[PDB]
Amino acid sequence: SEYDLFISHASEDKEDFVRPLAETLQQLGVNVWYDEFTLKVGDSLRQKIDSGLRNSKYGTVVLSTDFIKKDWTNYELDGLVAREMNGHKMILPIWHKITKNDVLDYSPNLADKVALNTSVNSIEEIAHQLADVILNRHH
Amino acid sequence: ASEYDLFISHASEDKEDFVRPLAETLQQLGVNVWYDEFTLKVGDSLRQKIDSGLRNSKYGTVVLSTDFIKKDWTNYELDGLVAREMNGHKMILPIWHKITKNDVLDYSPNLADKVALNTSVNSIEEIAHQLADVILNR
């Protein structure tokens, strides 16, 4: 209903990364659900994102190589990661297990976006960042 | 003190995806590079592979992916292997490929604040220029 955040991801990053992150976010009083937003190989990413944005104040995608390869049909994936509906907005994409070269091939525009990187940032740091935004902290 | 300029240790999953194009680029920049025999399969000995590569290669490097660290279950002290020195050869510039900060923190915490390359922030050509600068004293 009044969910704070949803996490779009690929099936491969669900238990490896998304679940601990969702639990860590729950520890900071952040309502987050992800089970229904796993991206299957034949699923439509746009449909999933708009559905989640209807019921969630904020959104984010876990960008891994699997993610961009799964939905082969997506040309303009760069626009999706900042999609906004009602007073809900998609924020802070998470570059998870992806290469700069891969991003350059599929969506070059994605390179110049505000994002988080799990190679340089831990789950706790990433959760604190998302919690800073969602909880209107230092503002 | 060897014939080959560089060898690349990697996991089986990054061989054709990453190590192959990177080695191809390195050869385009005049660096004798071989990686084909240094794939780390499950149950393999990382130390044995690294020492073997250092026998015939001036320099070495490891492609750190989550897969790579998962391979060697017997590897407790992985921090030392990525700077191992044998004869007059040294292991240089680890390449963080498809890894998490948490994953690295779990297996070898000392590596987290060590000089490395990141395939998420740097392209293959970008990474090869750094590698070739060091190996060829440019």
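One-based numbering along the chain as shown.
Placed from the backbone N, Cα and C atoms, the Cβ positions cover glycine too.
Per Swiss-Prot, the feature active site maps to B:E77; the stated evidence is sequence analysis. The Cβ of B:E77 (mutagenesis position) lies under 8 Å from no Cβ of any same-chain residue at least six residues away in sequence.
Reduced to three states, the DSSP call for B:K114 (NAD(+) binding site) is coil. Feature annotation from Swiss-Prot assigns NAD(+) binding site to B:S12, B:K41, B:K71, B:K114.
Among the mutagenesis results in Swiss-Prot, B:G43 to A (Swiss-Prot position 174) has the note: Loss of NADase activity. The residue drawn here is the original one. Under 8 Å, Cβ to Cβ, and six or more positions away along its own chain, B:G43 (mutagenesis position) finds B:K71, B:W73. Under the three-state DSSP scheme, B:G43 (mutagenesis position) falls in the coil class.
Quoted from Swiss-Prot, the note on the mutagenesis of B:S45 to A (Swiss-Prot position 176) is: Loss of NADase activity. Around B:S45 (mutagenesis position), the C-beta neighbours below 8 angstroms that are at least 6 residues distant in the chain are B:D72, B:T74.
In Swiss-Prot, a mutagenesis experiment is listed as B:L46 to A (Swiss-Prot position 177), annotated with the note 2-fold increased NADase activity. Within 10 Å of the C-beta atom of B:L46 (mutagenesis position) sit 21 other C-beta atoms, taking all shown protein chains into account.
Mutagenesis annotation in Swiss-Prot: B:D51 to A (Swiss-Prot position 182), described as Slowed NADase activity; the structure shown retains the original residue. In the three-state DSSP scheme, B:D51 (mutagenesis position) falls into the helix class.
A simple way to gauge crowding: the CB of B:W73 (mutagenesis position) has 8 other CB atoms within 10 angstroms, across all the protein chains here. Under the heading of mutagenesis, Swiss-Prot lists B:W73 to F (Swiss-Prot position 204) and annotates it as follows: Decreased NADase activity, makes about 40% 2'cADPR, 2-fold increased production of ADPR.
The secondary structure of B:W73 (mutagenesis position), as reduced to three states from DSSP, is coil rather than helix or strand. For B:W73 to A (Swiss-Prot position 204), Swiss-Prot lists a mutagenesis experiment annotated as follows: Decreased NADase activity, makes about 10% 2'cADPR, 4-fold increased production of ADPR.
Annotation of the mutagenesis experiment B:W73 to Y (Swiss-Prot position 204) in Swiss-Prot: Decreased NADase activity, makes no 2'cADPR, wild-type levels of ADPR.
Here Swiss-Prot describes B:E77 to D (Swiss-Prot position 208) as a published mutagenesis experiment; the accompanying note says: Slowed NADase activity, decreased production of 2'cADPR, no production of ADPR.
Neighbour density for B:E85 (mutagenesis position): within 10 A of its CB lie 10 other CB atoms from the protein chains shown. Experimental mutagenesis at this site is recorded by Swiss-Prot as B:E85 to A (Swiss-Prot position 216), annotated: 2-fold increased NADase activity.
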> How long is the line from the C-alpha of B:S12 (NAD(+) binding site) to the C-alpha of B:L46 (mutagenesis position), rounded to the nearest angstrom?
Replying inline: 13
> When you measure from the Cβ of B:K71 (NAD(+) binding site), how many other Cβ atoms are you left with inside 10 Å?
Replying inline: 21
> When the Cα-Cα distance from B:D51 (mutagenesis position) is computed for each of the recorded positions B:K41, B:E85, B:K114, which gives the smallest value?
Replying inline: B:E85
>> Neighbour count, 10 Å Cβ-Cβ cut-off, for B:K41 (NAD(+) binding site): what number do you get?
In response: 9
> Given B:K41 (NAD(+) binding site) and B:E85 (mutagenesis position), what distance in Å do their CA atoms have, once rounded to a whole number?
Replying inline: 23
